[PDB]
4 protein chains.
Amino acid sequence: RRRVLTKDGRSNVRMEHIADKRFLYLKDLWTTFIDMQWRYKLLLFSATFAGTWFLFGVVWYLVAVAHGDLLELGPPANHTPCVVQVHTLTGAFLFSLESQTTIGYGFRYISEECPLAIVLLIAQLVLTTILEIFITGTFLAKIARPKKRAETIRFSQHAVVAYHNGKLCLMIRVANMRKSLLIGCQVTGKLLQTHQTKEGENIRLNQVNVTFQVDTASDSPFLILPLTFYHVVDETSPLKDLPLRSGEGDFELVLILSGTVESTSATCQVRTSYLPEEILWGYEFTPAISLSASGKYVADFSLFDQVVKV
Amino acid sequence: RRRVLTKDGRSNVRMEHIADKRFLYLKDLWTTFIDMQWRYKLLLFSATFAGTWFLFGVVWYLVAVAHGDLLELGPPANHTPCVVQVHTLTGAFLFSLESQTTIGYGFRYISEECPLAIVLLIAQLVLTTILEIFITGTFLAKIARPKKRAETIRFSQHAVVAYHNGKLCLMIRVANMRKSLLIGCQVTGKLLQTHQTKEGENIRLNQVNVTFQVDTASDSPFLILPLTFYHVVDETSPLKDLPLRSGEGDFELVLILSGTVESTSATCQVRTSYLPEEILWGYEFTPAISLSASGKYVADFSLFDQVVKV
Amino acid sequence: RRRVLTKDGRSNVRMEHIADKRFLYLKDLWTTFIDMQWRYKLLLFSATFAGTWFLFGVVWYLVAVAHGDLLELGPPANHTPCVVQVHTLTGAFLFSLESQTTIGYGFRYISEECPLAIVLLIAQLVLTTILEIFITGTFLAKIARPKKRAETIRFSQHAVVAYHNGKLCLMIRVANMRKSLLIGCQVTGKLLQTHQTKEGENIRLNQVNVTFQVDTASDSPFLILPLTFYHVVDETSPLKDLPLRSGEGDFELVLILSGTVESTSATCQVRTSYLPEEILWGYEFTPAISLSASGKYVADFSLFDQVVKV
Amino acid sequence: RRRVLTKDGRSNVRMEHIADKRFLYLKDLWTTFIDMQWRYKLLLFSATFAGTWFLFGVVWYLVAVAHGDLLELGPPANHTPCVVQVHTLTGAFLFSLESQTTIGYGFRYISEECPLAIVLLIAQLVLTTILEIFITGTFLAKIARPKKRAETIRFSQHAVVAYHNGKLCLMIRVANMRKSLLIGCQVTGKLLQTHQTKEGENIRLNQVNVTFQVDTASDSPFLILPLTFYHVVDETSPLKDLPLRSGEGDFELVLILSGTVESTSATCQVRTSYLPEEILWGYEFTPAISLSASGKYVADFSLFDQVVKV
């Protein structure tokens, strides 16, 4: 079916007919590189490096020509070249490489003769320094992003409705597949249904907050163990008189979990959704925590998504 | 007209007669570079590099002189120089460059003869290492800033007043021109009018909070689609008995949207304003979202700022 | 005994039977390196470097062979090698090293003859650049983590119950063993007891918030001096009719302190716990702050954990 | 007088008799370097670099000896050294330098003869790479800290009491000496008085929150202009029946301003204090904002701290 958020939590919209997109991306380069695909990113990385090399190699070759350093121009024995041992565009590129990387073997070096050569080298160096810096920074950040981290936190596949403490509650389960901690986490659902007009031309989406509680309905400092989040279905509930039955109803229960990560201080956001068909009536998550002889608690994720009837 | 915040959200104040500004900027160098103009920043970048080069080149030339390494001083065949192949200030600069960048060709190298040369090189290296680090860090950060990001979020051009759910509401529209998400966003307006005294000498600006609501008047986790923010004009409203009519009134409705960015964990703040003349009476934003055959929602920004009369 | 959080605040759970763990770690490499053990991390660091070296050395040796550059292949005096001075896998590795580190002595350099050599070098450079960057970034971050910082903040060893301002209060003490400040700190306890079912197969842990107050029960901006945190044991208390006596009761009072660090803007979280046996009845922390002639306050941590009876 | 926080906002406590301080600092190296003095930090920076150089130079000299590479050991014309052109501890150090920095001139290079030399070089490289990284990271961060930034935000020198809107209010003034913005700022005062016991042995400090309001008593998104913060002295006030008169009373009004910075996403905290003597009765900050012909507001900091009587 059509849905707001993919079951794993990826965006499910496209945008169209943005005027002046290109210029706007050119202004905000940094973000544009951080958000770009990986293929084109690798390509741009390698191209930056080797293409700066190549361009400056052609440039150095031209400087050589204009000064006649080439061999079969028949330079006199008097002739000090603008650069040493450069008489082919190949060696030109090779010197571009040796100097810009700063490998600097020493079989080709600059000579005191040509000043334009000197300034040209300084320019090459400064610019390529800049570009190296920029690209490496974007690459660092694009790895560092915590989206990918989100995958090691998992919602239940199914939401289930039953009597908890005598109150009708819709229940979901969350867990963390790593030892590193999430902190300051908070669960907040939104409820999103369908409003059709005159036409299939437009839709107004009416959001409704749904809050989810654990103990005091506040937040949970640490997501130590698979946490059971439940929401009160009483007349305060925007869900109350939904068609509570099997399958029918035109809605989506978007679920959001936002909280800080321990080792990076980044805010990390997991998302997923529940369809009217995905919700189950009168069911009980098999408790997924058991204790062991060595003395502390075990989270066995074979039962995480298991349910049985009440 | 005079305004608090430029329509795009840039500061519109100047400060004057700050005593001891210069020293204060010299203390806080880091921020001072991060906040400085780009031109002077590039200039300072290149100058740092090449001027360290130049200074140490002069220094090396002097060391050469004091040791008589120059050629037409007629050094005996006995003579080991403080440095090899340095007999001109040109080569001096060239060695400064080759060592400080660590290009190190090898046609000019240090010799074991002069110890002062050695310490001098170590100093050059350590200091220039420091400066390189500092400047590159400031450059990284100054790119990374999220102000520029703010431009890819856009407020409506016009605020419009009408009956929403039967309540008189002032309405604005927001949207995001990129696929990357904003999170934890919150809209808060302030109301700023004009208080004149005895003189044109001074003014007290009285702020008044105005809150803006969407569904529950709480916040919206994600800015997926162009969001309609509305404020209740009832007697709780600081706007209530403003001259609600066309144009007149001496005020500014400053609008602020603050929230975390997904890919960087940075807090991002958009701002703009509304003048008494910019506000429109009895108008309806054409709904800007439509659905498509492939199945999910389209945000067509040609209608974003479009209105028609109710 | 079995406990939730180790007395110092380390996690005390294991997870089991995670399906598809390996692929999931391969997706999220960055975090996986940041969270990995130090031994394997050093190993992987050094291996990256020297093994890239070694692989490309073998590669260069092969290029040499295919071009017959080896000596006892008896290369004619006509013969320009793909690389200079490479006729042994040893020198191959040595050139890999000299170029990839960019040490570039110059006794072995590339020649204009073989283009495949050139592209091969460019590839070596680009890839090894990438890997260097990644590993150094993960290493930086893994140092930077503030967990280790947490150890310089210390809870009391014992929680003690007595009449503070006439109200029965459970009391703990916190302190900071460094001059650097913590800011925005907030103390929040959870109460965790034991719910057994039919079987030793599963357990539901019921959390209950416990709030801890100092002056106004709000938060404390700065943790200047050893702070006494106390909780009101009245009928609002989830502790109220616990077996308040010596030792008995099946619970754990988990204590959490979350707040921003000054010099890094990182959020820092200390944790520890209290067992039913660790709690003491009718006791008074000896006040740990005294003033001195030079004029300001001294925090003497010999008394920090000292108590005497009321 | 004795005070909690220095008028500018520096900590005014010392800690004493911390057991196991040294080991604890050795665990948390990163923070320990970030928090250490600048002198010792520069010293440690330069020492790391040049001392790694020096140690490995001695090491290389020893390898030379053990292989007899020294000249006046009279090496036969047959003799391939472990290293080229190294026959003095001086050149040893020079090669340490040329390789570890990767300056690599080429007058001294390694030869294929000695494998131990090779591994030794690889080790030198890897370790020194590590250390370089660590130190540069700590240096970056230690600059980046926003404490120093705090100095460009200034509280009033004097707190003043008077009738604002008819309510008795204690009033202070804040301002920002830079164009860069602070965001999400919040002012919160604490009130700290003196509780003496039996002895001059100990003191319990009782904190009391004091909230400070501007318009709605909420927070102020941006600190555009010098902001007047006022607190309501009515019977809700912990200040209410203080000795409201000149000078007397044994207290300190600690003032805290916490908020995010624009260009770095760092949280920035300004602090200062007010003594019972520093507070003034019946006084009015001269309004410090005036408008100008060019059209927008001017903050003239000559009047910032000026007052006159009501």
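Here chain B follows Swiss-Prot, giving residues 27-336 in order.
Placed from the backbone N, Cα and C atoms, the Cβ positions cover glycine too.
When Cβ atoms from all protein chains are considered, those within 10 Å of B:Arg65 (mutagenesis position) total 8, not counting its own. In Swiss-Prot, a mutagenesis experiment is listed as B:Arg65 to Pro, annotated with the note Decreased potassium ion transport. Results in a shift to a more alkaline pH for channel activation.
In sequence order, B:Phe59, B:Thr164, B:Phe165, B:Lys168 constitute the residues six or more apart from B:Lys67 (mutagenesis position) in its chain with CB-CB distances below 8 Å. For the mutagenesis experiment B:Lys67 to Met, the note given by Swiss-Prot reads: Increased activation rate by PtdIns(4,5)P2.
One mutagenesis experiment named in Swiss-Prot is B:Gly77 to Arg, and its note says Loss of potassium ion transport. Secondary structure at B:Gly77 (mutagenesis position), as computed by DSSP, is helix. Counting only same-chain residues at least 6 apart in sequence, none has a Cβ under 8 Å from the Cβ of B:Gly77 (mutagenesis position).
There are 19 other CB atoms within 10 A of the CB of B:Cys140 (mutagenesis position), with all protein chains counted. Under mutagenesis, Swiss-Prot gives B:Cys140 to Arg with this note: Loss of potassium ion transport.
Annotation note: B:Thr164 (mutagenesis position) sits in a helical segment as assigned by DSSP. Under the heading of mutagenesis, Swiss-Prot lists B:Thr164 to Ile and annotates it as follows: Decreased potassium ion transport. Results in a shift to a more alkaline pH for channel activation.
According to Swiss-Prot, the mutagenesis experiment B:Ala167 to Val carries this note: Decreased potassium ion transport.
The feature ATP binding site is assigned by Swiss-Prot to B:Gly210, B:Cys211, B:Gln212, B:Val213, B:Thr214, B:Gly215, B:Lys216, B:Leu217, with sequence analysis given as support. In the three-state DSSP scheme, B:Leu217 (ATP binding site) falls into the strand class. Taking all protein chains in view, 19 other C-beta atoms sit within 10 angstroms of the C-beta of B:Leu217 (ATP binding site).
Listed in sequence order, the residues of the same chain lying 6 or more apart from B:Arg297 (mutagenesis position) and placing their CB within less than 8 Å of its CB are B:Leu31, B:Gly35, B:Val280, B:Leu281, B:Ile282, B:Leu283. One mutagenesis experiment catalogued in Swiss-Prot, B:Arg297 to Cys, is accompanied by this note: Loss of potassium ion transport. Results in a shift to a more alkaline pH for channel activation.
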Looking at the mutagenesis positions B:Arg65, B:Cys140, B:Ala167, whose Cα is closest in space to that of B:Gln212 (ATP binding site)?
B:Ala167
Using a 10 Å radius around each Cβ and all protein chains in view, which of these recorded positions has the most neighbours: B:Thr164, B:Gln212?
B:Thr164
Quick one: of the recorded positions B:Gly77, B:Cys140, B:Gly210, B:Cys211, which have a CB under 8 A from chain D's CB atoms?
none
Distance check, please: Cα of B:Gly210 (ATP binding site) against Cα of B:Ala167 (mutagenesis position), rounded to an integer number of angstrom.
23
Sort the mutagenesis positions B:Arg65, B:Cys140, B:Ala167 by C-alpha distance from B:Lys216 (ATP binding site) and give me just the closest.
B:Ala167
Indicate the candidate from B:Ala167, B:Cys211, B:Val213 with the smallest number of other Cβ atoms within 10 Å of its Cβ, considering only these recorded positions.
B:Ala167
In whole Å, how far does the CA atom of B:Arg65 (mutagenesis position) lie from that of B:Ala167 (mutagenesis position)?
16
From the recorded positions B:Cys140, B:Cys211, B:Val213, B:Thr214, B:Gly215, pick the residue whose C-alpha lies nearest to the C-alpha of B:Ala167 (mutagenesis position).
B:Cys211
Would you find the one among the binding-site residues B:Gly210, B:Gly215 whose Cβ has the most company, meaning other Cβ atoms within 10 Å?
B:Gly215
DSSP three-state assignment (helix, strand or coil) for B:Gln212 (ATP binding site):
strand
Near the Cβ of B:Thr214 (ATP binding site), how many other Cβ atoms are there if near means within 10 Å?
16
